[PDB]
Protein chains: 2
Amino acid sequence: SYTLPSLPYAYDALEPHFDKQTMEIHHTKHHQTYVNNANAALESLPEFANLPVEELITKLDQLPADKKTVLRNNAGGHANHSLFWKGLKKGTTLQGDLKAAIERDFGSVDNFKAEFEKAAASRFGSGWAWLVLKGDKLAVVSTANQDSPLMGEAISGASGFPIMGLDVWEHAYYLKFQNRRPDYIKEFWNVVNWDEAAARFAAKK
Amino acid sequence: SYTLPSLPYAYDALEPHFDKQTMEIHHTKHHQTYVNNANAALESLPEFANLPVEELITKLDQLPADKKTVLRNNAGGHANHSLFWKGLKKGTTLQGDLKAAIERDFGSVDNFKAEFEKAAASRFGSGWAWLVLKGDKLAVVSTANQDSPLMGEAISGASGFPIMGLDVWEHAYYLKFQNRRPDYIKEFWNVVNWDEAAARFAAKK
C-alpha cells in the first residue's frame, strides 16, 4: 500500500513564497486523496500493489483496461507530489554540474527560466511543468492533470527523467495568487530545491 | 470580435451559495482572458470571427492547423462561460416539458441528479459537467478544460446541445470550497437556472 509521505519541513517552511494554508491542504487533502484512491484501485492487484509508484506509472499499459485510468490519475498524482515536496526548499543555489548543463542546453540560466516560465504558463487546464533529462540533454516539457514524463510519450505527451517540477493545478496556487499563475511561477524560483535537483541530476536516473 | 458580456446580476446575486469574490474574479479575469485570447487568434480570421462563438466552436476542424488549439481553448472558454452566467439564477423550479423529459430519459429527477453529480465529481482535472440534448434524448456528459459538447466527440469526447452546465475548474470553487468539490456541486442545485435550461430545451437549436 502507498502512504502519504510526511513533509520534509513544516507547512510554513516555504513562506513568504508558497503559502502555508495551501501547503497544508495540498498535502493533507489532494495528495492524500491520490494515495487513498490509488490504494483502493490497487486492492485487487497484489502484483502491482507491491511496486514502487514511480515504477507503477511506467507500466500503465500492463494494467487491466478498467484500471489504467484510475491509476494513471492517482498513482500519477502520488508520484508527482512525492517528487514535488522533496523538490522544494529555501536557500539553495543553482551551481555545479547542473548549472553547467542548463547553460549548455539553454544558453543561460535566464533563458532556461524563460522557457520554463513559458511552458508552465502555457499549460492549459490542470497539470505540471517539468525540467527533464532526455539523452543527456536538459529539456522543458509539460504534462496534463497528474500525468508524468515517466509515463512515456504515448500516454503523457512527454518523456524523460524529471529533475524538478512545478504543480500548476489551480489548487496549488489559487488561494494566494488566484488567476495570477505567472506570479506563482516567479515565486517558484525562490523555493525550488536546487540541491535535490542537483542530486537527481547527479544520479542521472 | 467577441465582447465580454456583462452578467445578468450583481456579483453577489448567487449568495450564500456561490461566493461573490469568485464570481467577480471568474468573470473579470478568467472569462476576460478567454475573450482576449480568442479575439487575438481571430484577428487574422475575419470569416471565422464573423460567426457566433457557439457556431465557431463547431468548425474547429476547418481552422488553419496553427489556430485550432488556441481557439478550441479560448472560444470554448468564451462560449462555455457565456452559457454559464445565463445558466445561473436563484429560486427557479424544474417543471414543464423539461422536467418531464428528464423523468422520461433518466427514469427520475433523482437518477438524473445522481448521474450529473457523478460526472461533475469524476471529471479529473479541469472541465465541465453538462446536461445535453442528443437528438430527442437528454444525457449527462463531461468535457475537459474549456471543451464543449458542441465541438463534437472527436474533439471533446462528448456531443450534444448543452441545456445547462457546471464549471468544475478549481478556479470556480477553490476560494470558498477548496478541495470540497462535492460541496460546490450540491450548491449548484440552488443556483442552476431551470428556466433558461427550459428555454434552451424548447429551442433545441
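Residue numbering in chain B adheres to Swiss-Prot, whereby the residues present occupy positions 2-206 in order.
Heads up, the Cβ atoms here are built off N, Cα and C, so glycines get one too.
Here the Cβ of B:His172 (Mn(2+) binding site) has 18 other Cβ atoms within 10 Å, regardless of which shown protein chain they belong to. A helical conformation is recorded for B:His172 (Mn(2+) binding site) in the three-state DSSP classification. According to Swiss-Prot, the Mn(2+) binding site annotation covers B:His27, B:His82, B:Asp168, B:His172.
In sequence order, B:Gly88, B:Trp131, B:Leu132, B:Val193, B:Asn194, B:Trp195, B:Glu197, B:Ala198, B:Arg201 constitute the residues six or more apart from B:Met165 (variant position) in its chain with CB-CB distances below 8 Å. For B:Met165 to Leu, Swiss-Prot lists a natural variant annotated as follows: In strain: B.
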Check your understanding: If you measure Cβ to Cβ, which of the binding-site residues B:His27, B:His82, B:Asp168, B:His172 are under 8 Å from chain A?
Key -> B:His172
Point to revise | CB-centroid shell, 8 A cutoff, Mn(2+) site B:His27, B:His82, B:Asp168, B:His172, site residues removed | key: B:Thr23, B:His28, B:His31, B:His32, B:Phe85, B:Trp170, B:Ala173
